[PDB]
Amino acid sequence: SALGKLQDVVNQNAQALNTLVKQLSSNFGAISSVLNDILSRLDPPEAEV
Amino acid sequence: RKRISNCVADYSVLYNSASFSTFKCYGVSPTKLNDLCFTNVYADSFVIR
Amino acid sequence: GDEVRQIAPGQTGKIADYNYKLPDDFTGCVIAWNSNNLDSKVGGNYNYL
């Protein structure tokens, strides 16, 4: 644990990136979190919401 | 109620049939229905006001 | 009288498909009135196709 100062920076960057990636799985109120799934189910006027 | 499964569904004829006064899809679009795969489909029949 | 919904924009139907379609971003006004007394005929008024 001597290099904890550098390990903290590495861990923080990796964890921020992982959280950014995991945010892609959220619905945010939509019917699905998959763009292809949304586009392959709804027509052009309803998929927009 | 009826569990409709193990079959190929052609919703195009159902959509084209003009006998229906009401035809609303609340999670998909009738045009896109023929391009989707479902695990199981339910059919509920009754006569209402 | 049923096809007024197809006359509304962003819809689907026989008229919306190959008789009369509107843009999804349509701007303007739609106006309708009953023309029974001026178009209906005992024969059937098949002038409208």
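Numbers in chain C come straight from Swiss-Prot, and the residues shown are 404-452, in order.
Header lists the method as electron microscopy, 2.7 Å.
Placement of Cβ uses the backbone N, Cα and C atoms for every residue, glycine included.
Swiss-Prot lists C:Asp405 to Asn among its natural variants, and the accompanying note reads: In strain: Omicron/BA.2, Omicron/BA.2.12.1, Omicron/BA.2.75, Omicron/BA.4, Omicron/BA.5, Omicron/BQ.1.1, Omicron/XBB.1.5, Omicron/EG.5.1; complete loss of interaction with host integrins. Per Swiss-Prot, natural variant C:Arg408 to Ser is noted as: In strain: Omicron/BA.2, Omicron/BA.2.12.1, Omicron/BA.2.75, Omicron/BA.4, Omicron/BA.5, Omicron/BQ.1.1, Omicron/XBB.1.5, Omicron/EG.5.1. According to Swiss-Prot, the natural variant C:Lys417 to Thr carries the annotation: In strain: Gamma/P.1. One entry in Swiss-Prot concerns the natural variant C:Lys417 to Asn. Its note says: In strain: Beta/B.1.351, Omicron/BA.1, Omicron/BA.2, Omicron/BA.2.12.1, Omicron/BA.2.75, Omicron/BA.4, Omicron/BA.5, Omicron/BQ.1.1, Omicron/XBB.1.5, Omicron/EG.5.1; May enhance affinity to human ACE2 receptor. Here Swiss-Prot describes C:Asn440 to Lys as a natural variant; the accompanying note says: In strain: Omicron/BA.1, Omicron/BA.2, Omicron/BA.2.12.1, Omicron/BA.2.75, Omicron/BA.4, Omicron/BA.5, Omicron/BQ.1.1, Omicron/XBB.1.5, Omicron/EG.5.1. The annotation that Swiss-Prot gives for the naturally occurring variant C:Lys444 to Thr reads: In strain: Omicron/BQ.1.1. For C:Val445 to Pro, Swiss-Prot lists a natural variant annotated as follows: In strain: Omicron/XBB.1.5, Omicron/EG.5.1. Here Swiss-Prot describes C:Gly446 to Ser as a natural variant; the accompanying note says: In strain: Omicron/BA.1, Omicron/BA.2.75, Omicron/XBB.1.5, Omicron/EG.5.1. Under mutagenesis, Swiss-Prot gives C:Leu452 to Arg with this note: Increased resistance to neutralizing antibodies. Decreases HLA binding to NF9 epitope. Increased binding affinity to human ACE2. Looking at Swiss-Prot, you'll find the natural variant C:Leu452 to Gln noted as follows: In strain: Omicron/BA.2.12.1. Looking at Swiss-Prot, you'll find the natural variant C:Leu452 to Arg noted as follows: In strain: Delta/B.1.617.2, Epsilon/B.1.427/B.1.429, Kappa/B.1.617.1, Lambda/C.37, 19B/501Y, Omicron/BA.4, Omicron/BA.5, Omicron/BQ.1.1; Contributes to cellular immunity evasion and increases infectivity.
Shown on the structure are the features that Swiss-Prot records.
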residue	record	contacts (Cβ under 8 Å, 6+ apart)
C:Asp405	variant position	none
C:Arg408	variant position	C:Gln414, C:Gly416
C:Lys417	variant position	C:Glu406, C:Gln409
C:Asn440	variant position	none
C:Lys444	variant position	none
C:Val445	variant position	none
C:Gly446	variant position	none
C:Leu452	mutagenesis position	none
